[PDB]
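Colleague: Could you have a look at this structure, given as structure tokens, before my questions?
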Amino acid sequence: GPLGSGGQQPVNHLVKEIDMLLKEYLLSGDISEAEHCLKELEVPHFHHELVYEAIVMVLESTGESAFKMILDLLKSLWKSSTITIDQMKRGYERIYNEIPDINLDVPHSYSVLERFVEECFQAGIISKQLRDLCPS
């Protein structure tokens, strides 16, 4: 019985779906093709992570290239009945509790989150509650 790293099996396949999905979309540039991959799976209890990862993705990035991609990506998924109101709020709240160094160290991401949040406020996907939760 050689080795022995954990008594469980590799079940992190779903995690790769989003990782590859986001990257793929950022490469191609089609929201219709992206949603297609998400439609294949019916796990609404996981998609919540997609939003967060998507937001943080650009938050750390450097350019509006991904900013509009992610924002427009989640925006469509929200009105496409793919991202319930409880999902977005739950995904955004994570940002307020997942910005340890993203804000302090390397001052630039914060300026993005603000624009990303305020931008959604006008889209009609987030209520004053969430927008108010974000630091301005």
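Heads up, residue numbers simply count up from 1 along the chain you see.
The deposited model was determined using solution NMR.
For all residues, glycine too, the Cβ spot is worked out from N, Cα and C.
Among the features that Swiss-Prot reports, domain 'MI 2' is placed at 13-136, with the record citing sequence analysis. Listed in Swiss-Prot is the mutagenesis experiment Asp101 to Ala (Swiss-Prot position 414), annotated as follows: Strongly reduced interaction with EIF4A1. One entry in Swiss-Prot concerns the mutagenesis experiment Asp105 to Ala (Swiss-Prot position 418). Its note says: Strongly reduced interaction with EIF4A1.
Each of the listed features needs to be described in terms of its position in the shown structure.
Modeller: Assigned with DSSP, the residues of the domain 'MI 2' (13-136) fall into helix, strand and coil as follows: 91 helix, 0 strand, 33 coil.
Residue environment of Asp101 (mutagenesis position) contains 8 other Cβ atoms, counted within 10 Å of its Cβ in all protein chains.
The Cβ of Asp105 (mutagenesis position) has 8 neighbouring Cβ atoms from other residues within 10 Å, across all protein chains displayed.
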